[PDB]
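**Student:** Right, I'll just put the structure down here and ask away after.
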Number of protein chains: 2
Amino acid sequence: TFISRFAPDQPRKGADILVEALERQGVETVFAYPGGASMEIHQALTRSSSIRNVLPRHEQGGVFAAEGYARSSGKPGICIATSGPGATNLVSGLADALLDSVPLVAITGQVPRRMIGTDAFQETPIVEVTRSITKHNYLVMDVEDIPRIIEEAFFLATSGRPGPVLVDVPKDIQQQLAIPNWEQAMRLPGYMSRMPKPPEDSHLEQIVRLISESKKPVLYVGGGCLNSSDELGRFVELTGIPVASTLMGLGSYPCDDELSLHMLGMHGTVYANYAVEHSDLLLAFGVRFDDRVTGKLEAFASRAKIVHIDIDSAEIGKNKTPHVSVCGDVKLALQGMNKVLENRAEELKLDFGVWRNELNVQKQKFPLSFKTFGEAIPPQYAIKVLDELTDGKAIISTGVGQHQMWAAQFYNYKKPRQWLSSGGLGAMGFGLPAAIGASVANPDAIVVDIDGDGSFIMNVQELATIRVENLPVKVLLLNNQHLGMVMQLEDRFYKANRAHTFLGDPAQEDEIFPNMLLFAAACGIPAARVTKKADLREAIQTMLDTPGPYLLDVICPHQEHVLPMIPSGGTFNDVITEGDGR
Amino acid sequence: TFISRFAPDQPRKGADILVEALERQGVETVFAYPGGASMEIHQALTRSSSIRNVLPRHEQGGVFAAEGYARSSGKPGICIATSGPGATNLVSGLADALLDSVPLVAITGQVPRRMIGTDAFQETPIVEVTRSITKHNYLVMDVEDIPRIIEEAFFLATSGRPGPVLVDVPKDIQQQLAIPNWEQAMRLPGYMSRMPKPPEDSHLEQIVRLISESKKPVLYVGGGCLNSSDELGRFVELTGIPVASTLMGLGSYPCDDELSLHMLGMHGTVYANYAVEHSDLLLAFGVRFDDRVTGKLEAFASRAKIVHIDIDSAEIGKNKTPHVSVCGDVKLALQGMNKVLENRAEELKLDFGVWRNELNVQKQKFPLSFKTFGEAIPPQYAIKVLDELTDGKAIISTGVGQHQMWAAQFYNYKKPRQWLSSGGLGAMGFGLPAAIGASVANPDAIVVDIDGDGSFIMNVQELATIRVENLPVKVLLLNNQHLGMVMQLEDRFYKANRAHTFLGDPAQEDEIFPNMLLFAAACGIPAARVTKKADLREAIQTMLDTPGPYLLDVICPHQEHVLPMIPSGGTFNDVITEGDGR
Ligand SMILES: Cc1cc2nc3c(=O)[nH]c(=O)nc-3n(C[C@H](O)[C@H](O)[C@H](O)COP(=O)(O)OP(=O)(O)OC[C@H]3O[C@@H](n4cnc5c(N)ncnc54)[C@H](O)[C@@H]3O)c2cc1C
Ligand SMILES: Cc1cc2nc3c(=O)[nH]c(=O)nc-3n(C[C@H](O)[C@H](O)[C@H](O)COP(=O)(O)OP(=O)(O)OC[C@H]3O[C@@H](n4cnc5c(N)ncnc54)[C@H](O)[C@@H]3O)c2cc1C
Ligand SMILES: Cc1ncc(C[n+]2csc(CCOP(=O)(O)OP(=O)(O)O)c2C)c(N)n1
Ligand SMILES: Cc1ncc(C[n+]2csc(CCOP(=O)(O)OP(=O)(O)O)c2C)c(N)n1
Ligand SMILES: [Mg+2]
Ligand SMILES: [Mg+2]
């Protein structure tokens, strides 16, 4: 029973209907940047006693904060912007939320309805621009459609395969007085008709049947299992199948477990890729068969029977045609298969110890390794220290690059929604704002941003947002003074010819530039810089123990390479296991 | 006779054809940020001995730098980015270059042709996204189309009404070897068929005829006259008609002249708006009748015969239907009308001294005024000092807000392409990167960024670009600690109820936050902060005299309001002339 701030017979502004529509959706936090087209919304936002607004310093930071808010909680992330340049600054976040399937709802202001199409002031057709980078978008043409469109937006953004939904609201609609109807149904007939039904018991038995007939099975877990942590953990108990996770599925199955193969793919471990290559049964639960995981599709699981489970019927048979397919919630498919495995425990043999001890041979032969040069800080080792000092219980957001892979390789995430990273779009500067939204969604959680010097500076303006909002965001900056991941491809395929990848000052090469500590100092954030490996443990411990925000400039040798590596479009027999830029 | 770096019978990479296509267009500077999809281009960029690359710290800064490069020189601005997040970061600049008609060419990398549509890694349909915010865009599907598409891109971006043109280049096309054909014609039949012919002598005489018959004529000059500085200066000699410029036409006719009415519109001077309201002939040369200039269209020049000259036939009669219309280059229309006025000098009376001395009455009755409170720095006065200390010969780029209007009101720009500001889209954070491109295009010019604390922080990362590239960019920061322009609308129409407009730290209200000096310090840039009006003249003089970059944190009282003001959709009888937030 919701309690409104207005009488049921009292006319109110359209912006008041919009804010109340958010309150009725359970929204507690929004990331709104004001402007002329959304000032009525920002005015009605102050009249709400339940919706907190985190004012960013850039709308790209606002939408990225809404992603980290969403990614670290499962709730939908809500960002608000004004028309024109405010909306165009959300584009990177919307395309990012789409490719990673993040529940997000973006509300942009717009010129009055009478002015749409005249190339007016701050007038851009944001609906036409964001049509291919959003799950769905709207353009409110009447104040009475506000409750229905907002309900459809949150339903579309959260149900099925989640994604971003944009709601363009003209200025005159925000000002028009009306009495909202909260009981009008949603106009989504063909969407709901396509919502997958619970999986049939016939499909689940044949999958369980194929498990007992298989000798070398591999679990291909991805971002679709973030809500099935317990269901997947029980499923491996009854089967004993090794688990290979994606960049997005990290945390679904604990990386520190003996059955874990960690990450597979281009930068995935050798033993995980070996398991998929030489498997006879591939259980692809909650994945989309990205090119960064398969490489040449004909070589991916070429000797394996593929079982694909998805909530998006478009992903099934999209890149790799499976044997058996199940269109539905993998959380339910695991629940059904679990009670089939325990009731048929005696019937089914289920002892793949020959197969996993074949993989454990590769696990000790080709493990995740890193060199330590003198006292220079290995970035891999620095992240391994953060794992130890936080007991693997810290929410980790990252940028995109070498530091992004090392944060995925050398951290043992125990639970899902702990690993926040742009994997689909791979957007730099995602780290710092995502940690902002994650800290707001989880106030009592250790939130650490493992960013790179190139990614960190892109949205460095959000350091002011961290201090103003008093958020205990930790910034573990892995400063390599380079556009590292691009530099690595230059060393491998372009004879180490630098093409605009150095980020420091060429007039002073051996001086670390920029001095990121002064960036934190400008925003009243305590900062420190560590260079030698001995001082690394205390420095990270100081960052964690110091209350509030903290930036740690961890200096790393730039010649490091992310290993192992499979070149774009290769097979398992093309994995690069050694080598750097020295 | 161009000199290629390759034999005419030698196959070369597609990226080498692309760079050579830029060299053949006279490109001397590009603003490129590397990525996996554009690494081949960045590799071929290093092999060029004539194209300098300014590496930004954010692609939004790269495209804004290309705008300032273009806006301050008339040459086309070229920015390059990678696929996915690199391209989505150009969106704000492309929509900005479209609404302000800035010649710009954007080159984005893309996944190989065989992968377009699979929602691949860093794969977004940038052509579909940017179709409504670009003059035109391309998707290269064969390496042999590179010379033709690049030639069509630069021709479309510069000819007619200029605008942005995007060229999406897949990765496999950059790698494909070929021998380019530089002599293939452009496939633009219906574009060139619509290119306006030189204006007929019949139209120009009737315009000159209407000038002698008119008693109260007003010149409505805009961004279309930036290339007609001399032609417009001679036209007013032969007619004596007062000149009212737009936010975009600033500098076309010197603001310090006795016939100048300065800016008209929402925040335009009272005497300029009075001239248009009580005119009988309105010469609208190079304008588009924006809502920020006309307000209620029925009241705009309601008693005036409207003569509209444009190179875009779509703008003629778009918002305000004119009497006489001329579709063509205003530079030629002025040349034709000039030689008609001097050959008919004796026939035509041409003495509007009764009308301009009627306007000079309003010029002294309601001039541009500002209060000076104690020793607090008036932002208007600070800009007036910069005009004096630079002799009005400094290239000025600004953000968007209160400081943007005061930089337009209280600076006497003597020549066009000296005033760089986002007027159409009104994009914040445009100031600092635009000054970067302007300084590269005009190395020996005084480049000053009159930015606001909200706009400056959005693209503050480009301070590293200024130091690395050793550009003498001056930053005159008008720090009001608020989202000023939005705060002003709160004081006027929302009873001064603050809705997320304060940018400092609420835990320490009287402390200036953030300390922007440490931002400059982090990037090795000398900085200073002035608070008292007496120290203002020496501080600005120190900024100018100090070689290289320099940031001046000018603190201003936030209660200041931009005056005069006409509310959105009003008439001339609705102008607000006094009032602030005190
Ligand atoms: C520099 C860089 C390197 C990278 N290299 C790698 C790498 O080596 N290895 C790697 O794995 N990734 C890598 N990526 C990331 C890669 O591009 C993809 O993000 C990754 O493949 C994601 O795979 P995913 O399908 O598990 O994630 P997602 O895209 O999040 O998975 C979405 C899928 O889950 C389904 N789904 C969602 N909910 C449900 C449900 N309830 N029931 C059933 N299905 C559901 C969706 O329908 C969809 O099919 C890299 C990224 C970057 C930036
Ligand atoms: C906060 C804010 C406040 C603003 N308030 C004002 C204000 O008070 N006053 C004001 O003037 N602006 C104001 N603006 C800016 C406003 O939105 C527009 O940018 C402004 O009206 C531009 O008018 P313009 O047509 O002269 O500029 P432009 O858009 O640059 O003019 C383009 C026109 O010139 C034509 N053209 C180009 N080349 C030629 C040629 N060779 N021959 C003939 N025609 C040509 C084009 O076809 C087109 O019609 C404000 C902006 C902001 C951000
Ligand atoms: C906005 C954006 N631009 C470009 C890219 C392409 N890119 C991917 S990784 C990388 C280099 C980033 O280096 P850094 O952020 O410093 O992390 P590092 O690899 O050095 O550890 C780039 C440019 C991207 N993913 N996003
Ligand atoms: C990216 C973007 N977001 C929002 C707006 C709307 N807007 C226009 S002016 C302004 C306030 C800017 O204040 P500031 O940059 O500090 O300049 P000031 O008015 O304070 O002098 C805003 C938010 C915009 N033009 N661009
Ligand atoms: Mg780095
Ligand atoms: Mg300001």
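Chain B is numbered as in Swiss-Prot; the shown residues are, in order, 86-667.
Recorded method for this deposit: X-ray crystallography, 3.2 Å.
For all residues, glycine too, the Cβ spot is worked out from N, Cα and C.
Pulled these features from Swiss-Prot for this protein:
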MUTAGEN   B:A122 to V  Reduced catalytic activity. Resistant to imidazolinone herbicides but not to sulfonylurea herbicides
MUTAGEN   B:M124 to I  No effect on catalytic activity. Increased resistance to imidazolinone herbicides
BINDING   B:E144, B:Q207, B:487-488, B:511-513, B:538-540, B:565-570  thiamine diphosphate binding site
BINDING   B:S186, B:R246, B:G308, B:331-332, B:349-352, B:371-375, B:395-396, B:414-415, B:508-509  FAD binding site
MUTAGEN   B:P197 to S  In csr1-1/GH50; resistant to sulfonylurea but not to imidazolinone herbicides
MUTAGEN   B:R199 to A or E  No effect on catalytic activity. Resistant to imidazolinone herbicides but not to sulfonylurea herbicides
BINDING   B:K220, B:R246  (R)-imazaquin binding site
BINDING   B:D538, B:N565, B:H567  Mg(2+) binding site
MUTAGEN   B:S653 to N  In csr1-2/GH90; no effect on catalytic activity. Resistant to imidazolinone but not to sulfonylurea herbicides
MUTAGEN   B:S653 to A  No effect on catalytic activity or sensitivity to herbicides
MUTAGEN   B:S653 to T  No effect on catalytic activity. Resistant to imidazolinone herbicides but not to sulfonylurea herbicides
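Looking at the shown structure, can you explain where the listed features end up?
**Tutor:** Neighbour density for B:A122 (mutagenesis position): within 10 A of its CB lie 26 other CB atoms from the protein chains shown.
Under the DSSP three-state reduction, B:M124 (mutagenesis position) is assigned to helix.
Secondary structure from DSSP puts B:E144 (thiamine diphosphate binding site) in a helix. Shown in sequence order, B:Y118, B:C164, B:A166, B:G171, B:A172, B:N174, B:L175 are the residues of the chain, 6+ apart in sequence, with a C-beta less than 8 angstroms from the C-beta of B:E144 (thiamine diphosphate binding site).
In the three-state DSSP reading, B:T331 (FAD binding site) counts as coil.
DSSP assigns B:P197 (mutagenesis position) to coil in the three-state reduction, outside any helix or strand.
Around B:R199 (mutagenesis position), taking its Cβ as the centre, 11 other Cβ atoms fall within 10 Å, counting all chains.
The Cβ of B:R246 ((R)-imazaquin binding site) lies under 8 Å from the Cβ of B:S186, B:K220, B:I396, B:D397, each of which sits 6+ residues away along the same chain.
Counting every protein chain shown, the number of other Cβ atoms lying within 10 Å of the Cβ of B:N565 (thiamine diphosphate binding site) is 25. B:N565 (thiamine diphosphate binding site) carries neither a helix nor a strand DSSP state and counts as coil.
Residue environment of B:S653 (mutagenesis position) contains 16 other Cβ atoms, counted within 10 Å of its Cβ in all protein chains. DSSP gives B:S653 (mutagenesis position) a coil state; it is part of no helix or strand.
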**Student:** Quick one: of B:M124, B:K220, B:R246, B:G511, B:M513, B:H567, which recorded positions have a CB closer than 8 A to some CB in chain A?
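**Tutor:** Qualifying residues, whose Cβ lies under 8 Å from chain A: B:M124, B:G511, B:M513.
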**Student:** Work out the three-state DSSP category of B:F374 (FAD binding site).
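**Tutor:** In three-state terms, B:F374 (FAD binding site) counts as coil.
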**Student:** State the three-class DSSP label for B:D538 (Mg(2+) binding site), counting H, G and I as helix, E and B as strand, and everything else as coil.
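**Tutor:** It is helical.
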**Student:** Of B:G508, B:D538, B:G539, B:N565, the binding-site residues listed, which put a C-beta under 6 Å from ligand 6? Please answer none if none do.
**Tutor:** B:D538, B:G539, B:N565
**Student:** In Å, rounded, how far does the Cα of B:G371 (FAD binding site) sit from the Cα of B:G569 (thiamine diphosphate binding site)?
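**Tutor:** Here the two Cα atoms lie 30 Å apart.
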**Student:** Neighbour count, 10 Å Cβ-Cβ cut-off, for B:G569 (thiamine diphosphate binding site): what number do you get?
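**Tutor:** Other Cβ atoms found within 10 Å: 28.
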**Student:** How many Å separate the Cα atoms of B:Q487 (thiamine diphosphate binding site) and B:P197 (mutagenesis position)?
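**Tutor:** It is 46 Å, counting Cα to Cα.
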**Student:** If we count other C-beta atoms within 10 Å, could you say which of the recorded positions B:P197, B:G508 has the fewest?
**Tutor:** B:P197
**Student:** Hey, does DSSP put B:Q487 (thiamine diphosphate binding site) in a helix, a strand, or just coil?
**Tutor:** helix
**Student:** Specify the secondary structure state of B:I396 (FAD binding site) as given by DSSP, simplified to three classes.
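**Tutor:** DSSP assigns B:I396 (FAD binding site) to coil.
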**Student:** My understanding is the cutoff is Cβ-Cβ under 8 Å with a sequence separation of 6 or more in the same chain; which residues meet that for B:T331 (FAD binding site)?
**Tutor:** B:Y305, B:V306, B:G307, B:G308, B:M348, B:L349, B:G350, B:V372, B:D375, B:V378, B:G508
